[PDB]
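All remarks here apply to the structure that follows.
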Amino acid sequence: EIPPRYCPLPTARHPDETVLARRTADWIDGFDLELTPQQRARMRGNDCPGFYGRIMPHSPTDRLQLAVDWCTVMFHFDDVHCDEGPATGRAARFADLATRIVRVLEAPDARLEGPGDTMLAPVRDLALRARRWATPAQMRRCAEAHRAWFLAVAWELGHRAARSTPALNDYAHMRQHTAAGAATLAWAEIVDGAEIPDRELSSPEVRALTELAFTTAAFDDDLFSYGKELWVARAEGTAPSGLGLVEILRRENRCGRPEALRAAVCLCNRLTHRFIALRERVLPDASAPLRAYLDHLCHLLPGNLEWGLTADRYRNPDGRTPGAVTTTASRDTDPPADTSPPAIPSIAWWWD
């Protein structure tokens, strides 16, 4: 039971999810991943078309397919190449693969395949399709968003190998990157087909809006995937992972699980309010591509929640247990009473 979330933003579904699902399943099947039926079922439970369709419900299907296909292969990357394989040489293996992915995005004919490689062929295909539509700056943004994601995953793998729990001030600014927030959303302006001006994207107010949105969505992800984490921990007989806002607040405040859930939701509510309030100040002078970017972030927050609460990824985790985890949520219609910055110095500047 997730305490009431404040997110007064409308959500909508793309009308062509079935087509996007079919094409993305056909697309990923065309490479050399040797997907088992269990793996194909898990990808269905991921519902990539439902996810990105909620971010861009009005976009043309053939263009949105590019972002859906990226989600498809990167969910597989997460499940198969992040914190997997032999413990010996795990960090080195990840850094090796991660840098090849980034290079293929920059140089699709780099020919970096190794013995048994599977990931680079679809990545190359995404980069080649992206380059038909994207400006050079947009392609650069994709590569750098992937670097920020992958450096954060290397950070995260260190905590998982130590089974340690990050301090809140560290998690609070890193979580947007372990969630690949920017790498997920970089595809949007390519789908839209117009470059967001660098001076806008780089301005402090837009940087704040960007980090606010990606952090809120990732914390929401921590909340609607918490049940699956407790499921895994119970199956494997271990404590839940410390890589999650709920467990971080539980450890930091020496509180119960219900109290930590309330504190996590309270933080999400304050970030969401700040995003909305800062949005109102930025929109008057925003260019049309910036306005579209902020529209995508506005659909991301409620769309991410609806997707995460209803996708089988966080309800039937292994793909063989319908209803193993059921997460419920509420909508708080009242804004947070406290609109001041939280005592988290790594993110406090969002309230500047």
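Heads up, chain A uses Swiss-Prot numbers, so what you see runs 10-361.
Method of determination (from the header): X-ray crystallography, 2.0 Å.
Every residue gets a Cβ built from N, Cα and C, even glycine.
Record features (Swiss-Prot):
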BINDING   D87  Mg(2+) 1 binding site
BINDING   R184, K237, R322, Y323  geranylgeranyl diphosphate binding site
BINDING   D230, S234  Mg(2+) 2 binding site
MUTAGEN   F60 to A  Produces only minor amounts of cattleyene
MUTAGEN   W79 to A  Produces only minor amounts of cattleyene
MUTAGEN   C80 to A  No change in activity
MUTAGEN   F84 to A  Decreases levels of cattleyene with simultaneous production of several new compounds
MUTAGEN   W158 to A  Decreases levels of cattleyene with simultaneous production of several new compounds
MUTAGEN   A188 to G  Causes the formation of an additional product
MUTAGEN   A189 to G  Causes the formation of an additional product
MUTAGEN   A227 to G  No change in activity
MUTAGEN   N313 to A  No change in activity
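In this view, the densest Cβ surroundings among the mutagenesis positions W79, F84 belong to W79, judged by other Cβ atoms lying within 10 Å. Counting only same-chain residues at least 6 apart in sequence, those with a Cβ under 8 Å from the Cβ of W158 (mutagenesis position) are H186, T187, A189, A191, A192. Taking CA atoms as the reference points, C80 (mutagenesis position) and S234 (Mg(2+) 2 binding site) are 17 Å apart.
Reduced to three states, the DSSP call for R322 (geranylgeranyl diphosphate binding site) is helix. The C-beta environment of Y323 (geranylgeranyl diphosphate binding site), restricted to residues of the same chain at least 6 apart in sequence and closer than 8 Å, consists of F233, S234, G236, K237, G317, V334, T336. With respect to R184 (geranylgeranyl diphosphate binding site), the closest of these recorded positions in Cα terms is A227, chosen from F60, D87, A227, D230, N313. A189 (mutagenesis position) falls within neither a helix nor a strand when secondary structure is assigned with DSSP, and so counts as coil. For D87 (Mg(2+) 1 binding site), applying a Cβ distance below 8 Å and a minimum sequence separation of six or more within one chain yields no residues. Taking every pair among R184, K237, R322, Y323, the residues listed as contacting geranylgeranyl diphosphate, the largest Cα to Cα separation comes to 20 Å. Each residue contributes its Cα atom, and for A227 (mutagenesis position) and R322 (geranylgeranyl diphosphate binding site) those atoms are 15 Å apart.
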